[PDB]
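> Would you mind keeping the following structure in view while I ask a few things?
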Number of protein chains: 4
Amino acid sequence: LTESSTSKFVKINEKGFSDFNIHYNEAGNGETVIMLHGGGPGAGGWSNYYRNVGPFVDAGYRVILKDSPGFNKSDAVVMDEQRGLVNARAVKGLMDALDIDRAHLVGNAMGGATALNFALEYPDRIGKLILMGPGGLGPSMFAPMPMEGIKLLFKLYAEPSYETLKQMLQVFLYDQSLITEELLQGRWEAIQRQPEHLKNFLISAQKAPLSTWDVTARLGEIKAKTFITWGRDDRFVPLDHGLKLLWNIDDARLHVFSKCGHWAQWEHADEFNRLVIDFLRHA
Amino acid sequence: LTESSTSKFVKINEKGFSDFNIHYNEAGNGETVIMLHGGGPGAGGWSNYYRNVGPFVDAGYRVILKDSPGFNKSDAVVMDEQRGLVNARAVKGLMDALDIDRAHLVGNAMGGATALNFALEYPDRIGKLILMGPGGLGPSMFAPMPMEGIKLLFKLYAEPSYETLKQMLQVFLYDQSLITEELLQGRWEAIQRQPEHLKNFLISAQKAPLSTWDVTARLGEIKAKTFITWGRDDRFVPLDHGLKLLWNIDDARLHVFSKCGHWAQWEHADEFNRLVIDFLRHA
Amino acid sequence: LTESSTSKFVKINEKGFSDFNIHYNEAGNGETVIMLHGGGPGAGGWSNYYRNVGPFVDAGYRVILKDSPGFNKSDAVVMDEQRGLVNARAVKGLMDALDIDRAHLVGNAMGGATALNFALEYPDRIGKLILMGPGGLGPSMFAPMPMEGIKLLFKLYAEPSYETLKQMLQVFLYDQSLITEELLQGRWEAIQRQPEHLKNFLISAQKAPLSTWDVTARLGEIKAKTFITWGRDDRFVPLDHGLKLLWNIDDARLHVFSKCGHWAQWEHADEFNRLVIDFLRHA
Amino acid sequence: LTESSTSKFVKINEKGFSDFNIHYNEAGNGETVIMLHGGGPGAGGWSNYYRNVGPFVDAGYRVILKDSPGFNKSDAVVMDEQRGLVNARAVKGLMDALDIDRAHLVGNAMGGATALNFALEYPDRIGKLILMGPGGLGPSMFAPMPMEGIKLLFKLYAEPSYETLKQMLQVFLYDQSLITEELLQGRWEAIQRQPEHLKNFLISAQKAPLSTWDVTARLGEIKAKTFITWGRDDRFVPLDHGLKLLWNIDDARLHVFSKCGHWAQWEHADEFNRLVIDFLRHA
Ligand SMILES: O=C(O)/C(O)=C(Cl)\C=C\C(=O)c1ccccc1
Ligand SMILES: O=C(O)/C(O)=C(Cl)\C=C\C(=O)c1ccccc1
Ligand SMILES: O=C(O)/C(O)=C(Cl)\C=C\C(=O)c1ccccc1
Ligand SMILES: O=C(O)/C(O)=C(Cl)\C=C\C(=O)c1ccccc1
Ligand code: NA
Ligand code: NA
Ligand code: NA
Ligand code: NA
């Protein structure tokens, strides 16, 4: 599988979206799993999930790696509401356009917020819910905020450079030997290709600060079986939020990887794939 | 499989053990997994693990459910040293007697302490290490100690009764509907059958308080791949010790079950079996 | 000062209170500090605060030790709403009746909930806010709930006895040598004297469970300078809620006493008095 | 009081110190309080404590603001052992030279480590112990390490510049409006004046990593009454270590300031002075 061979586009129409272009990468043909990426500069579906798509397809799933609005090859957008909710509306728009009745959701960071909002707003349209360090869930009981990683994410948005990108990735990943030229070049290309996305994210962040993303109070509504993952060494979203989710969602479990930053599905891809495939099959 | 058809005895000889009788339940014939029980009145291998033995044997493992010294059908003993270490010596004695070169260890509560001590003392004799709420790892950062459950464990040891047993099990288990007459009757029989074990545990506890079991300082020595499990709702061993292990053991992961007391392998048997079998196969 | 010489009664009239009798103990004549007690069987103003009233009066404050509705010598009541809010309405009723424009509030456990609700509902009527282990603030990130102490509080409410009272106090206090016959006899007298209060608390708890007391979402509204106290060894309200308050209230500080249960103002009276008087004088 | 009018030097002789020059600032003449600074580039006694010296002297204490070896105007040194212990030896050397039998100790960050080591090694030479975010106490249960602030401290040591200094101070302090030109210029002067100190700290850090400073296992030996302070927003030493100390030292209390970085005695000077003076007077 390659980004090119799996690349697709679909126009969506959903509350506040009109003929809005969504890019996604699709492979496989069984039960649908939609994977939702984080909010870092240059993020997108393929970039975030290319170590996961193959094994999930091998296990018999139809995998859709979705580009959220204002990311990668999806249309540019300025959001005046919290991104989790607006992103979730876009997932519903995609599913309606593709005639997908229910999807399992996998979401990291901003994508975790997207998945939580989708589960809240459209409970009859979700299967299982998989969350990797979801962002925007209010204060930490231990971590000063904004977190170290978030400071770097904003610096990279406001002053993009290859060096600042490298700096960000060094904090993003636990194992520094994972930061290859290929990784750097790929994220840099996506940043260089879509400068308007960077500008628009910043405008959106001023309109709807991170506090507006906090759906903690509604977590008791979630009936989906939920699998929460965290990197022990995540400098972007606080580990104690894994406990917050575990205590507030009815049917959840929490899996924390040692020696793992803010990109668990990539840093610990083999274990992540096995655990999540097992969860989707058997839970 | 039944307790009767799997029941075996072996005399061990190891530092401080001379012709000492160890009872165990064995099934299967592949790689050896030794499962080690907690320190509650009436505990034993079969009692603690009967929801796990079958699936592990089905997966191709040789499973040994070991009765630790001073429990169930193993010989009575008064220990002047911390139980984790003395128990670990008994595991080594068993393996030597049965010509087992290396074993994967699974241990809950006191059994987790046993497994940690074994990994520390005999690193060339362990495969993988699976820990379910290990006991004796020093103070909690959040929980007043002794924990609620430990108070009840001591009350049951000093004044055994069916009612106190029921009280203990209500705190031990999250889901009260799991407390059947069968469970109560089985633990009660083991308590009634071996009064000397109760008396001896109490004498041992005075000689070597829980503080003596704390091997925290040596956790960096552990090279075994480690899978740590905790019940979110464990009132016997504090959840933050799961983090202590995760931060201090080189290669660990932490899995926490929601709606789960101090007996995770039984309360969440299906998920526990799948996760741990996957870990032994693939990690 | 004695309970008898300071005892006073006042009828209040405030939303849902009509000619409702409130008992309080008053001493001193400077700035008013209203101290609000917890929800344990037999609790009341004098009982909870008799180690604090003298030093506060000596420091120049007018101290009012208030009996909340459905406690001690205040009128009996069944509440269909969360007690923090209803109690706060009663504090406002008291202050209006006594022509008190603004009061500093000190509240432990249920009294902490009362004080938080009062600060939220009547921000122009509060000076400073002092909180000792406030109850009802949602789930803990670490403690299984209901907490050990809360189980005992309900057992004592439903089946009051001197022995169960003693059991409760042993968990309530860290230092067992503080549990004198005088303490036991005093709480027992208050329990024996007002059986209707016990029955009514239980009815109220069914109508408005602890979840309804959770005002976490509104903590950002609090503009009062706030001093939060916790017992390190509090088995009734979880220590991590001290952090929750510290992170969510604009201007707060947190002081945790070692070797201290759920009654910090009594167990560590000298240090508590010095700290809180200093806070009221200088913060 | 000024740095100039209080400046003094004394040669010390103590295990591994021979005719070693220690600079300190002294004022007042009552009971001795020795204040011990952190390990940041350009740190020293006066710099760290100039908002505290006056009020403590006013309260009747003799205050000694000590420059630790390899800082400010004390002699240069390369340490092959953990700095807490070596620093503590230097405090003993100072006290012996000045005929001080017992001192109260106040220590932030590295200075907190110094104070803990002194209490451990010389228990008959300490009065009370005051700790502000002591460094080197092993892993955090929540914070990825090295902490954000520590990364910046090392960057400033290895590549000193005014800009990197400003960057460091922005993370060091919660309230950005506290970062005046005066503060920046003062720390910069101390960095420019003693380049050898920067080089030597780095050499020392390679010889004795932060893990070697961890005296956690010995905290039970401390008999001094202890007051622990933390900034809620400390990005240099993890808040949960405040709990570690509170649970492990016999007689401790913990005070956490909101809106406070890694320099609590300066950021919240008025409250810090009142609390600590009260503690020394009355505890
Ligand atoms: O995976 C990526 O897209 C990425 O590189 C990052 Cl740094 C994602 C961060 C968040 O989405 C985030 C959002 C809100 C709060 C915290 C983190
Ligand atoms: O599984 C059992 O055997 C059992 O019923 C219990 Cl209550 C085990 C508790 C501990 O082993 C334990 C030991 C030290 C500290 C905390 C718990
Ligand atoms: O001080 C007392 O009145 C007393 O003895 C107790 Cl046990 C108070 C407990 C609570 O108010 C409480 C309320 C809600 C949640 C947790 C504790
Ligand atoms: O107050 C200062 O001297 C200063 O500016 C800093 Cl940044 C001190 C940091 C530590 O001493 C430290 C040492 C070990 C671990 C963590 C922090
Ligand atoms: Na490489
Ligand atoms: Na049933
Ligand atoms: Na006594
Ligand atoms: Na200014």
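Chain C uses Swiss-Prot numbers throughout; the residues present, in order, are 4-286.
Per the header: X-ray crystallography, 1.7 Å.
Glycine is no exception: its Cβ is also placed from the backbone N, Cα and C atoms.
Positions annotated as substrate binding site by Swiss-Prot: C:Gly42, C:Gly43, C:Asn51, C:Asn111, C:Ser180, C:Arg190, C:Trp266. Listed in Swiss-Prot is the mutagenesis experiment C:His265 to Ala, annotated as follows: Unable to catalyze the tautomerisation of HOPDA. Extremely low hydrolase activity; when associated with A-112. The active site, proton acceptor feature in Swiss-Prot is assigned to C:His265.
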> Give me the long-range Cβ neighbours of C:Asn111 (substrate binding site): same chain, 6+ apart, Cβ under 8 Å, in sequence order.
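Residues satisfying the criterion: C:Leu39, C:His40, C:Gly41, C:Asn51, C:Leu134, C:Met135, C:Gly136, C:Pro137, C:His265, C:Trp266, C:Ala267, C:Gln268.
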> Taking the Cβ of C:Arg190 (substrate binding site) as the reference point, list residues of the same chain whose Cβ is under 8 angstroms away and which are at least six residues distant in sequence.
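Non-local contacts for C:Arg190 (substrate binding site): C:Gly43, C:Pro44, C:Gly45, C:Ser50, C:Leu168, C:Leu172.
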> To see if you understand the setup: which same-chain residues, six or more apart in sequence, place their Cβ under 8 Å from that of C:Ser180 (substrate binding site)?
none
> With the substrate site defined by the record as C:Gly42, C:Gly43, C:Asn51, C:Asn111, C:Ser180, C:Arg190, C:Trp266, how many Å span the farthest pair of C-alpha atoms?
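Taking every pair among C:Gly42, C:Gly43, C:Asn51, C:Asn111, C:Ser180, C:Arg190, C:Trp266, the longest Cα gap is 23 Å.
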> Relative to the Cβ position of C:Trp266 (substrate binding site), how many further Cβ atoms are located within 10 Å?
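Step by step: centre on the Cβ of C:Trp266 (substrate binding site), count other Cβ atoms within 10 Å, giving 25.
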> Specify the count of other C-beta atoms within 10 Å of the C-beta of C:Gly42 (substrate binding site).
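For C:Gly42 (substrate binding site), the 10 Å Cβ neighbour count is 26.
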> Which three-state DSSP class does C:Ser180 (substrate binding site) fall into?
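It is helical.
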> Checking proximity to ligand 3 here: which binding-site residues out of C:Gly42, C:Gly43, C:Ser180, C:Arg190 have their Cβ closer than 6 Å to it?
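List returned for ligand 3: C:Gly42, C:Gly43.
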